[PDB]
Number of protein chains: 2
Amino acid sequence: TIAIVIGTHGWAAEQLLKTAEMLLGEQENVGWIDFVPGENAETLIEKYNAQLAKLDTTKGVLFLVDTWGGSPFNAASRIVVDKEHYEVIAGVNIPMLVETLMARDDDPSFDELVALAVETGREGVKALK
Amino acid sequence: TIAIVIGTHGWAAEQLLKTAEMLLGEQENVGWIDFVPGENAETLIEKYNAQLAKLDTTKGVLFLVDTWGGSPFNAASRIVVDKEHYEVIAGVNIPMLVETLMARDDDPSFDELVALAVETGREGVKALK
């Protein structure tokens, strides 16, 4: 399947994945990194690369990060720059993760998965009242 | 300020808060709960109530939860039902948390804060390419 790597400031990426797996069962072909004060984008690029080495990236790689413009985002941006089937999507949330992981198994095309992740992430933000 | 309570399946709520505080500094008047397999909505209602007892809820309470329809959402829904200035917003993400926590200090009205949280949460989901 298409590889997914989750990155956030701090230690939330591992928990967002755990939450998803609580809903969907354990997932394959998913990696994550943490970002600690003192580290820079170059440290993060290495962390992302070490995770990618363990993933099947033949169909592509989708980096799901916390916010636009942070270090996790900046480092991921440097990796996907001239790579086909590599994308970075900011604002990762549970609806995005769950929908994306579910669709991934039905072997969608890369563009299809990227579009679904953005759409479900946004539609997942909704107030009760 | 307006109280914020974060709830997700699993143990991600505490980390989303930690991530936010890594960006903004430690926050006051914020609570969180976890949801473990075996627990039901009634357990969660008690957990939310115990957190609220420690918060200043005079200006209102905003429950930020992971997904629409899950237990964390269902329990929060039962609490806000006929309460003024109580709202539940699903799809919590870092952009929503950061913008919401920042605005909260400028003492916005409840409706203003709810609207900002939904708008920033959605606008925060964005693809690079």
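Chain B is numbered as in Swiss-Prot, which gives 2-130 for the residues shown.
This entry, so its header tells us, was determined using X-ray crystallography, 1.7 Å.
Cβ coordinates come from backbone N, Cα and C, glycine included.
The active site, tele-phosphohistidine intermediate feature in Swiss-Prot is assigned to B:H10; the stated evidence is sequence analysis. Residues annotated as domain 'PTS EIIA type-4' in Swiss-Prot, with sequence analysis given as evidence: B:2-124. Swiss-Prot lists B:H10 to C among its mutagenesis entries, and the accompanying note reads: Loss of phosphotransferase activity. Unable to dimerize. Among the mutagenesis entries in Swiss-Prot is B:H10 to E, noted as: Results in the formation of a single complex corresponding to the productive phosphoryl transfer complex. Record note (Swiss-Prot) on the mutagenesis of B:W12 to F: Slight phosphotransferase activity. Unable to dimerize. Record note (Swiss-Prot), mutagenesis B:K48 to C: Retains more than 50% of phosphotransferase activity. The unchanged residue is displayed. Under its mutagenesis annotations, Swiss-Prot gives B:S72 to C the following note: Slight phosphotransferase activity. Unable to dimerize. Under its mutagenesis annotations, Swiss-Prot gives B:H86 to N the following note: Loss of phosphotransferase activity. According to Swiss-Prot, the mutagenesis experiment B:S110 to C carries the following note: Retains more than 50% of phosphotransferase activity.
Feature map: Swiss-Prot annotations on the structure.
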| residue | record | contacts (Cβ under 8 Å, 6+ apart) |
| --- | --- | --- |
| B:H10 | mutagenesis position | B:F36, B:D67, B:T68, B:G71, B:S72, B:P73 |
| B:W12 | mutagenesis position | B:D35 |
| B:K48 | mutagenesis position | B:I34, B:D35 |
| B:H86 | mutagenesis position | B:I3, B:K60, B:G61, B:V62, B:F111 |
| B:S110 | mutagenesis position | none |
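Proximity to chain A, taken as a Cβ less than 8 Å from one of its Cβ atoms, holds for B:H10, B:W12 among the mutagenesis positions B:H10, B:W12, B:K48, B:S72, B:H86, B:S110. The number of other Cβ atoms within 10 Å of the Cβ belonging to B:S72 (mutagenesis position), over all protein chains shown, comes to 19. Secondary structure of the domain 'PTS EIIA type-4' (B:2-124) per DSSP, as helix, strand and coil residue counts: 60 helix, 23 strand, 40 coil.
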